[PDB]
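Single-structure report; data block below.
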Amino acid sequence: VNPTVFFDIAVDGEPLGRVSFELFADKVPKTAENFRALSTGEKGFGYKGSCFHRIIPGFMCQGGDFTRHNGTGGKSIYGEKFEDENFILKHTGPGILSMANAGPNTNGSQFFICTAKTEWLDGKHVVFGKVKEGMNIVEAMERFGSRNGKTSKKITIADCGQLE
């Protein structure tokens, strides 16, 4: 019953590959539904065409700012920001999907995929999904990142949607 969404990733316009995500909708229903709807675009806006603006190898890939493309924008399907739903799930290793924010109850549309266990984020960032297929594609994304997060080529979500 947990939805699966996909991102087709492109590097400077060239296809790289596909990553799919299970959204733990049974445990964070409000958070998961935000991500799911932004991935299908069914509300009239969402992730298609947006970039991954911050990638730090051995740490995480961050994306989801589809309005300013640099970490300062984005919005949720609920409004400009929504609450921290719960912290049932922890940052247990690579492939965890977690919400970016700017302090308590400031979720929007930015998220990050962890490429390392990041336990110091537990109880601060809402975990809501996990890579199901294509962890190898995320590891490939990582090699375009840098220590300060700037990427060496443009990493975009060329297409996205729901698989099940």
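We number chain A the same way Swiss-Prot does; the residues here are 2-165, in that order.
If you check the header, you will see the structure was determined by X-ray crystallography, 1.7 Å.
Heads up, the Cβ atoms here are built off N, Cα and C, so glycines get one too.
In Swiss-Prot this protein carries:
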DOMAIN    7-163  domain 'PPIase cyclophilin-type'
MUTAGEN   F60 to A  Loss of ability to stimulate MAPK/ERK phosphorylation
MUTAGEN   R69 to A  No effect on peptidyl-prolyl cis-trans isomerase activity. Reduced interaction with BSG/CD147 and ability to induce leukocyte chemotaxis
MUTAGEN   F113 to A  Reduced ability to stimulate MAPK/ERK phosphorylation
MUTAGEN   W121 to H  No effect on peptidyl-prolyl cis-trans isomerase activity
MUTAGEN   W121 to E  Loss of peptidyl-prolyl cis-trans isomerase activity
MUTAGEN   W121 to A  200-fold decrease of sensitivity to CsA. Reduced ability to stimulate MAPK/ERK phosphorylation
MUTAGEN   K125 to R  Loss of acetylation and interaction with TARDBP
Candidates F60, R69, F113 (mutagenesis positions); nearest Cα to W121 (mutagenesis position) turns out to be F60
Cα of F60 (mutagenesis position) to Cα of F113 (mutagenesis position), in Å and rounded, measures 10
Smallest number of other CB atoms within 10 Å: among the mutagenesis positions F60, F113, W121, that is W121
Spacing of the two Cα atoms, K125 (mutagenesis position) and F113 (mutagenesis position), in whole angstrom, works out to 13
Excluding its own, the Cβ atoms lying within 10 Å of the Cβ of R69 (mutagenesis position) add up to 10
Students should find that the Cβ of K125 (mutagenesis position) has, within 10 Å, a number of other Cβ atoms equal to 14
Rounded Cα distance, in Å, between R69 (mutagenesis position) and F113 (mutagenesis position) is 17
